[PDB]
Amino acid sequence: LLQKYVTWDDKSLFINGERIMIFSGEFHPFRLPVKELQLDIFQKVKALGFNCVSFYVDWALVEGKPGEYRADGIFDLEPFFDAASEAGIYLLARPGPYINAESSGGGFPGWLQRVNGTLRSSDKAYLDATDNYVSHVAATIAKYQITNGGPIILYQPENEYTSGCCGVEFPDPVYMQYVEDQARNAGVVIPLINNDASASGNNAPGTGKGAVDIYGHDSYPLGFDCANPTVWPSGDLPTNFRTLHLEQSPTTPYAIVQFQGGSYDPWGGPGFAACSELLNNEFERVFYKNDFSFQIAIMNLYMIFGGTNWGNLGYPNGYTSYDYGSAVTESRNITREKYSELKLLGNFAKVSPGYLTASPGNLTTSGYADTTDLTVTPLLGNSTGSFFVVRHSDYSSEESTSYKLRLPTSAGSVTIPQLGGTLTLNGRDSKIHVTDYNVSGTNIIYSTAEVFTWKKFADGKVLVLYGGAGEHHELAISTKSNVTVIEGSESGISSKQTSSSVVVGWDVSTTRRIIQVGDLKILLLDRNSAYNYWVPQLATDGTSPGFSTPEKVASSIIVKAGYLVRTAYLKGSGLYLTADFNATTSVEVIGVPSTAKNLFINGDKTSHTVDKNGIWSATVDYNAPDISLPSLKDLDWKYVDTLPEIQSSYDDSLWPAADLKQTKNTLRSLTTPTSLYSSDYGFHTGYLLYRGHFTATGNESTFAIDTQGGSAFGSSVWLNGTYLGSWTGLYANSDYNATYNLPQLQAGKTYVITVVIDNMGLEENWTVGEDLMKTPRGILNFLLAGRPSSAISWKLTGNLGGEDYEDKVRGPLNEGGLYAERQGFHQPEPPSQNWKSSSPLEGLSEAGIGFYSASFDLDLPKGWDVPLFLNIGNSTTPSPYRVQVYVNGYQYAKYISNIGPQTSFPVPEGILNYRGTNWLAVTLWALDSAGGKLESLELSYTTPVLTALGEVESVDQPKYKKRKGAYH
Ligand SMILES: *[C@@H]1O[C@H](CO)[C@@H](O[C@@H]2O[C@H](CO)[C@@H](O[C@@H]3O[C@H](CO[C@H]4O[C@H](CO)[C@@H](O)[C@H](O[C@H]5O[C@H](CO)[C@@H](O)[C@H](O)[C@@H]5O)[C@@H]4O)[C@@H](O)[C@H](O[C@H]4O[C@H](CO)[C@@H](O)[C@H](O)[C@@H]4O[C@H]4O[C@H](CO)[C@@H](O)[C@H](O)[C@@H]4O[C@H]4O[C@H](CO)[C@@H](O)[C@H](O)[C@@H]4O)[C@@H]3O)[C@H](O)[C@H]2NC(C)=O)[C@H](O)[C@H]1NC(C)=O
Ligand SMILES: *[C@@H]1O[C@H](CO)[C@@H](O[C@@H]2O[C@H](CO)[C@@H](O[C@@H]3O[C@H](CO)[C@@H](O)[C@H](O[C@H]4O[C@H](CO)[C@@H](O)[C@H](O)[C@@H]4O[C@H]4O[C@H](CO)[C@@H](O)[C@H](O)[C@@H]4O[C@H]4O[C@H](CO)[C@@H](O)[C@H](O)[C@@H]4O)[C@@H]3O)[C@H](O)[C@H]2NC(C)=O)[C@H](O)[C@H]1NC(C)=O
Ligand SMILES: *[C@@H]1O[C@H](CO)[C@@H](O[C@@H]2O[C@H](CO)[C@@H](O[C@@H]3O[C@H](CO)[C@@H](O)[C@H](O[C@H]4O[C@H](CO)[C@@H](O)[C@H](O)[C@@H]4O[C@H]4O[C@H](CO)[C@@H](O)[C@H](O)[C@@H]4O)[C@@H]3O)[C@H](O)[C@H]2NC(C)=O)[C@H](O)[C@H]1NC(C)=O
Ligand SMILES: OC[C@H]1O[C@@H](O[C@@H]2[C@@H](O)[C@@H](O)O[C@H](CO)[C@H]2O)[C@H](O)[C@@H](O)[C@H]1O
Ligand SMILES: *[C@@H]1O[C@H](CO)[C@@H](O)[C@H](O)[C@H]1NC(C)=O
Ligand SMILES: *[C@@H]1O[C@H](CO)[C@@H](O)[C@H](O)[C@H]1NC(C)=O
Ligand SMILES: *[C@@H]1O[C@H](CO)[C@@H](O)[C@H](O)[C@H]1NC(C)=O
Ligand SMILES: *[C@@H]1O[C@H](CO)[C@@H](O)[C@H](O)[C@H]1NC(C)=O
Ligand SMILES: *[C@@H]1O[C@H](CO)[C@@H](O)[C@H](O)[C@H]1NC(C)=O
Ligand SMILES: *[C@@H]1O[C@H](CO)[C@@H](O)[C@H](O)[C@H]1NC(C)=O
Ligand SMILES: [Cl-]
């Protein structure tokens, strides 16, 4: 339409005039702010057989001060795009402005709490607020479009523009047209795709003003209750998606822009381990092949890698981890069985062009399989091949089921197995059986076992098939050649020739068989062996794979290995592999180029042998080095009191006055004389402090206060030095009403009420018109008994400077309003010479907030990817306390002793300096009159990985420097 690089028809996208199935994974650059590790993820995604990544940009992190766009350093999108290009991964850009994403504000900066207009509407005050952000981020995206030689192929305007309320005329075509035009005016010419939250046809082609180019929708059919990870409720597997597609957008490729790849988890939830169990390998093979049954041509998994809600970037209901239960874990490992299962499907799609040109039919409980206990969805092609997606009719069934197939083929209709036996579907599994499947001119008439990959090499063709344990399978090939078993036993392998075919039966075994039919070799694997195979693209013109184009797909090799194979290239007489290892690994290479005489693994020449069938073999030894981690309790811990506000000498004369008589918040008008909403004064993040001055009559008895921080927030209150009490917090409370008893006061004396409030983040704004992102933080009501409300004059602070935030490197959300944070003491090399020697393990003996500093050295070996974790102990029921840990100035843990569940906090290399000095700053807030302390504080590691990753450069880590704007 505006360019010829990315086009489409009813069946699929075309990239440079060639059909491609887009298999994508969601990855948010702001949740892993280390550019070398961004390349790591992209390479792990490419190794799944995927060709695409989808990303959000978080407006709240890049325009913290209105009118100042800052996507630099750790927030630079450009190295992220270069990493995607280097890995050979196309991009779906989703800059918002609204993203939801379990992020603070759903992407919106807290200054949108002062916008006189409905958020996500055609109100001029909202639209004007978005212009600076979109014109920047969309210009940066424009520069990296595929039209300019970059990786970006699709653009999403808005996010799930689906639900409206409260006087908005939803859907507003003027609003969506405006959002689309902002992107176009910045230079975006690639297609626009939306992501309707349900299949509701919103903004579909043909709806006129506000219509996108390709209609997309989302689906989370298993929901977000990770507490019952084995429960698959009846009727939750979608069945009508293709029907809906043909009613809502028949002229565009069927697209699911967010399909479930995991789940979020709230404060106090079951943990992301439970989420990984619910959305495990069984979920993937059943639910993802089900999406294939609808002829999905654009499929994006939310999330593929989740990362970390570091520096308060997350929404209030979520905690620091955003592991998501996804295929790549928070610490970047690919140990989960769901990664390996996903790789099998991803590699199937990469090499099966007939999948896109076939004609999908409706699901059937008879006609294809000989029992109604199975359902079969046919995708019928003629010369280009057919596909048959098999599953249990009751999709949750764990039963083992025997069956036979009746499949049409170019050689006639056939009942399978022809040579005896039955097929088996064991429990929560699904299969894509194929007919007339093209392997570079050799026709596979049928195969019951599933295709992992195939390639044409100079010496012949190779096909890799797999089945689960206990399965009997069968295939037939259009040929007059006979079959020979060239590796493994002939036991269990049966065969027969007809006048123009050969038929082969086999039982799945843990030992590989290789059969040969003419110039076709066929690997017959069990699923668990297939998990260990990889299909890197073979570069001959450099070291980089390139994108998944037809030539570069065709020119790939097959590698059996272990943990990971990243890349492969041919240079002279050398075949080079880059790979990672977590155990001693037997490496095999199938389809070695005829010119190669030497094998290199991670730059090192490696002995190989060649077997009778031309397969190269080598061993890579794994010998983990000594990982020597310092004992965090034995460090030279220095303490400073980070609540000096409750000392009677404290002078708050430089604090901002909370003296606005009118709020600028349209959602909730004031119920106090002046606004005590933090965002009215530009404070949107971290701990908030309020100070209320009054002169006592002497007859004051109680002080009531409604505080609001979001779900699981807490607050504590003091009258001068006297602790009044705390709200210790519950996930179920986003606000709380407390009445505290005052001590006897002296008539005529001045007192100051100090209130500390945990801002858990700003709410999302999922429903258009509800304006829930405007939900204020701070003090909603107060009453000093027998005194008018105007008797208290309030001061407040959050992060120093508010929207004129101090730390341009670490961004606008990283630090809150504690004294120690305002002073910059959380950064490397604080002025702690003359501070007291005390540890968070000793802690506090009364209510309050302590600040702790220590350094430690790491000297971990080069060439190893070693995941490190901060651990906070909770082996027995604790007193209520709250902790933040800053690592070299970056907040990478937020902890609530009484709510949880996170005790283990991954911190990536780059934030940590693996061969240098590191700084921990810990805040301990005891919401208890007896005080509190840490049970234990420990640095740990998991399996070291012998890695191909280059050196991880440390991100910028500005050291402590005195701040003139501070209140001292
Ligand atoms: C180096 O990197 C390697 C990757 O390259 C990495 O290797 C991977 O390691 C992970 C573990 O970290 C492996 O995943 C696990 O695999 C377990 C072993 O079973 C696998 O292998 C068997 C053959 O050797 C197969 O027979 C088996 O298939 C069968 O079971 C499948 C899943 O249940 C099923 O889909 C198949 O159809 C078939 O029936 C399988 O492939 C596996 O048992 C384990 O399963 C569970 O764990 C998951 C959560 O992590 C859940 O998603 C899943 O539902 C299972 O949960 C159960 O077990 C948990 C304990 O681990 C409990 O927490 C759960 O509550 C639940 O427990 C119930 O059921 C249990 C069995 O009855 C029992 O414990 C209880 O009684 C309870 O009722 C998991 O998927 C992965 O396969 C490896 N990948 C490769 C490629 O090898 C290696 O670890 C790395 N090394 C180092 C040192 O870091
Ligand atoms: C250190 O160790 C200690 C000791 O082991 C740990 O302390 C324990 O921490 C538990 C987890 O925080 C805590 O359990 C909680 O207790 C409260 C009540 O006091 C309860 O509300 C919690 O259950 C809900 O919330 C969680 C999410 O936080 C959900 O996963 C769960 O399904 C429940 O959800 C319901 O309420 C939510 C909000 O109200 C809703 O969003 C949700 O949809 C659902 O609502 C429906 O049901 C409600 C009734 O259940 C009802 O309001 C309505 O009908 C709704 O439809 C959870 O049980 C333990 O109390 C605590 N134990 C002790 C001995 O202190 C500590 O966490 C550990 N720390 C770390 C760091 O690991
Ligand atoms: C792949 O990535 C995922 C996500 O990043 C990794 O999964 C996380 O792994 C960590 C580390 O194993 C895990 O945290 C542990 O959970 C255990 C509960 O299931 C806890 O028992 C354990 O705490 C103990 O060990 C710590 C040291 O590691 C101590 O500091 C801590 O105080 C606890 O130690 C006490 O208890 C143990 C035994 O109970 C005893 O031996 C000690 O002496 C002491 O008394 C950790 O909290 C997370 O739960 C995992 N997160 C998720 C979401 O799954 C996974 O490990 C990565 N895999 C690889 C191979 O890298
Ligand atoms: O990680 C969750 C994911 O949710 C997506 O949105 C919503 C979900 O929150 C719910 O309210 O409705 C539908 C179905 O569950 C779902 O699309 C959202 O687009 C993402 O940004 C995430 O928040
Ligand atoms: C099979 O692949 C070959 C080689 O790429 C191609 O020339 C041929 O047209 C394909 N056949 C069918 C029926 O799609
Ligand atoms: C085909 O191969 C099978 C197994 O090796 C064998 O039984 C059969 O005799 C062969 N057929 C011919 C015609 O050689
Ligand atoms: C209470 O503390 C303030 C400063 O926070 C101080 O100026 C005032 O004198 C104190 N009042 C009493 C009665 O000690
Ligand atoms: C928003 O603007 C209207 C119209 O000018 C005005 O009446 C109202 O007071 C404003 N509200 C806020 C909260 O600023
Ligand atoms: C002091 O407060 C008490 C309790 O509210 C009230 O009964 C009494 O009248 C008050 N005394 C004075 C002197 O104002
Ligand atoms: C606190 O009181 C206010 C005003 O009376 C009320 O709106 C709110 O629901 C109360 N909050 C809780 C958590 O009870
Ligand atoms: Cl200060």
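Going from the start of the chain as shown, residues are counted 1 onward.
The header says X-ray crystallography, 2.5 Å.
Cβ coordinates come from backbone N, Cα and C, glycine included.
In the three-state DSSP scheme, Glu160 (active site, proton donor) is classed as coil. Residues annotated as active site, proton donor in Swiss-Prot, with a curator's inference given as evidence: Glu160.
When Cβ atoms from all protein chains are considered, those within 10 Å of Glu102 (substrate binding site) total 23, not counting its own. Feature annotation from Swiss-Prot assigns substrate binding site to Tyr56, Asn100, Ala101, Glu102, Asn159, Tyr324.
Among the mutagenesis entries in Swiss-Prot is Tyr264 to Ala (Swiss-Prot position 304), noted as: Nearly complete loss of hydrolytic activity against lactose compared to wild-type due to decreased substrate affinity. A C-beta separation below 8 Å, combined with a sequence spacing of at least six in one chain, links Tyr264 (mutagenesis position) to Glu102, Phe224, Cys275, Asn317, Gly318, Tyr322, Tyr324.
Under its mutagenesis entries, Swiss-Prot includes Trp766 to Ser (Swiss-Prot position 806) with the note: 90% loss of hydrolytic activity against lactose compared to wild-type. The Cβ neighbour count for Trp766 (mutagenesis position), using a 10 Å radius over every protein chain in view, is 17. In this structure, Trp766 (mutagenesis position) belongs to neither helix nor strand by DSSP; it is coil.
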Among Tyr56, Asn100, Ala101, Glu102, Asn159, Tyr324, recorded substrate binders, what is the largest CA to CA distance in Å? 19
With every protein chain in view, what's the tally of Cβ atoms within 10 Å of the Cβ of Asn159 (substrate binding site), excluding that atom itself? 25
In whole Å, how far is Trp766 (mutagenesis position) from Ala101 (substrate binding site) when you measure between their Cα atoms? 10
Let me check the 10 A CB neighbour count of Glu160 (active site, proton donor). How many other CB atoms are there? 22
Can you tell me whether DSSP puts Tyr324 (substrate binding site) in helix, strand or coil? coil
May I ask for the distance between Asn159 (substrate binding site) and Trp766 (mutagenesis position), taken between their Cα atoms and rounded to an integer number of Å? 9
Within 10 Å of each Cβ, count the other Cβ atoms, then let me know which of the binding-site residues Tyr56, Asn100, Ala101, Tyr324 comes out lowest. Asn100
Can you tell me the three-state DSSP label for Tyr56 (substrate binding site)? strand
